[PDB]
Amino acid sequence: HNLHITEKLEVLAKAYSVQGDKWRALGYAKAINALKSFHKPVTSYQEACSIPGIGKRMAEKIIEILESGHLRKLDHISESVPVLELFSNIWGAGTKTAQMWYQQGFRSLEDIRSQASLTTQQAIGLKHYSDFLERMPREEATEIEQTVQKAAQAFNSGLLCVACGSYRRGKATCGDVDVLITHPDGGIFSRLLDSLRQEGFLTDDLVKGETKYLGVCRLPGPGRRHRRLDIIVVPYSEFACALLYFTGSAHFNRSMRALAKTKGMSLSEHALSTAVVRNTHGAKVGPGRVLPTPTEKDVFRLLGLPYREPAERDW
DNA sequence: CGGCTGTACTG
DNA sequence: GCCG
DNA sequence: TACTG
DNA sequence: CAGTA
Ligand SMILES: Nc1ncnc2c1ncn2[C@H]1C[C@H](O)[C@@H](COP(=O)(O)CP(=O)(O)OP(=O)(O)O)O1
Ligand SMILES: [Cl-]
Ligand SMILES: [Mg+2]
Ligand SMILES: [Mn+2]
Ligand code: NA
Ligand code: NA
């Protein structure tokens, strides 16, 4: 962690991101990670250009920060940016929505609350604005997972319940709880949610689909905060690909999916497929065929990769 | 030049 | 923004 | 119980 | 969270 040139660069990345330049923001993201994991502080332009993810433009910015301790770009960042960031931290509102609100003269959450027309998701996002920005301690994630497990167990179906996401990767704090539920390959979802809602445990629903639920829960007692809860239900046949997907991290999933693509394969939460047919844009023409993947290890093996424990997937 | 993951949900 |  | 899928 | 040992 030997490079606080990244603190200035992170400012630019978020600015680009909220203003909608997604790929330039991606470029900075990668450059920032590269510098974060570099063993030593970077003193050199040729040393800088040695790092994958750091090109001439990035290198020029490294040299400028070393020379002046400042970044000329940061000073010229649009004054709309802090407001765009405030708005896009509302769950359900992204860059397009934040920009529209800003164009329309909104400047604070008070403005949004009184004059803005919110979708149902954004209204819930706004009501829990601060809570959605907080991470919980690992132990509280445990209690939430166990609450879902007990509800699932009570149906005496074949339900298996596993906590994924950052929890399964062993993190000390969690932004939400991501729970995977599997049923024998042979309405279960809706009954379960009804159980959790009857207990007073589920307090708001953001998304309810056939495959995924995203919502808000709160444990009993004083000093409790509303916490985000994601639940996915998949057939047992898809277990390993679903566990791999939901375990992440997002960056890890993207790298592994990118590798699969170079191999003429495709990886999603449903399956690993081979002999996939893609056009000149890398867009899928035809689906190829599904490879058997009984465990996570099989996916790595079929990709020609060494296994990584969830702890080693946090990227 | 042009990709940078691949899916689900909403209205 | 970077890189193939 | 400690771990996998 | 059911199964494995
Ligand atoms: N953009 C993306 N592309 C592909 N896969 C993605 C993804 N975003 C999330 N995922 C997958 C992996 C996450 O670990 C998992 C949960 O996504 P998440 O939004 O809960 C982030 P997590 O890794 O759990 O950390 P935390 O902040 O919640 O504590 O879903
Ligand atoms: Cl997916
Ligand atoms: Mg999570
Ligand atoms: Mn989540
Ligand atoms: Na480089
Ligand atoms: Na948002």
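Numbers in chain A come straight from Swiss-Prot, and the residues shown are 252-437, 442-465, 471-575, in order.
The deposited model was determined using X-ray crystallography, 2.0 Å.
Cβ coordinates are placed from backbone N, Cα and C, and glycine is handled just like the others.
In sequence order, A:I256, A:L260, A:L322, A:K324 make up the list of same-chain residues 6 or more apart from A:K312 (mutagenesis position) whose Cβ falls under 8 Å from its Cβ. Quoting Swiss-Prot on the mutagenesis of A:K312 to A: Reduces dRP lyase activity by over 90%.
Per Swiss-Prot, the feature active site, schiff-base intermediate with DNA maps to A:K312; the stated evidence is experimental evidence. According to its DSSP assignment, A:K312 (mutagenesis position) is helical.
Within 10 Å of the C-beta of A:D429 (mutagenesis position) we count 24 further C-beta atoms, all protein chains included. Residues or ranges marked as dCTP binding site by Swiss-Prot on the basis of experimental evidence: A:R386, A:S417, A:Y418, A:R419, A:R420, A:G426, A:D427, A:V428, A:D429, A:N513.
Within the same chain, the residues at least 6 positions away from A:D427 (mutagenesis position) whose Cβ sits under 8 Å from its Cβ are A:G416, A:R487, A:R488, A:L489, A:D490, listed in sequence order. Experimental mutagenesis is annotated in Swiss-Prot for A:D427 to A, with the remark: Loss of polymerase activity; when associated with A-429.
Look at A:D490 (Mn(2+) binding site): DSSP puts it in a strand. Per Swiss-Prot, the feature Mn(2+) binding site maps to A:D427, A:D429, A:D490.
One mutagenesis experiment named in Swiss-Prot is A:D429 to A, and its note says Loss of polymerase activity; when associated with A-427.
Record note (Swiss-Prot) on the mutagenesis of A:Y505 to A: No effect on polymerase activity. Reduces terminal transferase activities. Sequence-distant neighbours of A:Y505 (mutagenesis position) (same chain, 6+ residues apart, CB-CB distance under 8 A): A:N513, A:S528, A:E529.
Here Swiss-Prot describes A:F506 to G or R as a published mutagenesis experiment; the accompanying note says: Strongly reduces polymerase and terminal transferase activities. There are 21 other Cβ atoms within 10 Å of the Cβ belonging to A:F506 (mutagenesis position).
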Contacting recorded positions for ligand 3, chosen from A:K312, A:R386, A:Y418, A:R420, A:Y505, A:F506 when the Cβ sits under 6 angstroms of any of its atoms: none
DSSP-derived structure type at A:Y418 (dCTP binding site), helix or strand or else coil: helix
Contacting recorded positions for ligand 2, chosen from A:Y418, A:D429, A:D490, A:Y505 when the Cβ sits under 6 angstroms of any of its atoms: A:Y505
Mapped DSSP class for A:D429 (mutagenesis position), helix or strand or coil: strand
Modelling gap (4 residues), A:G437/A:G442 Cα distance, angstrom: 13
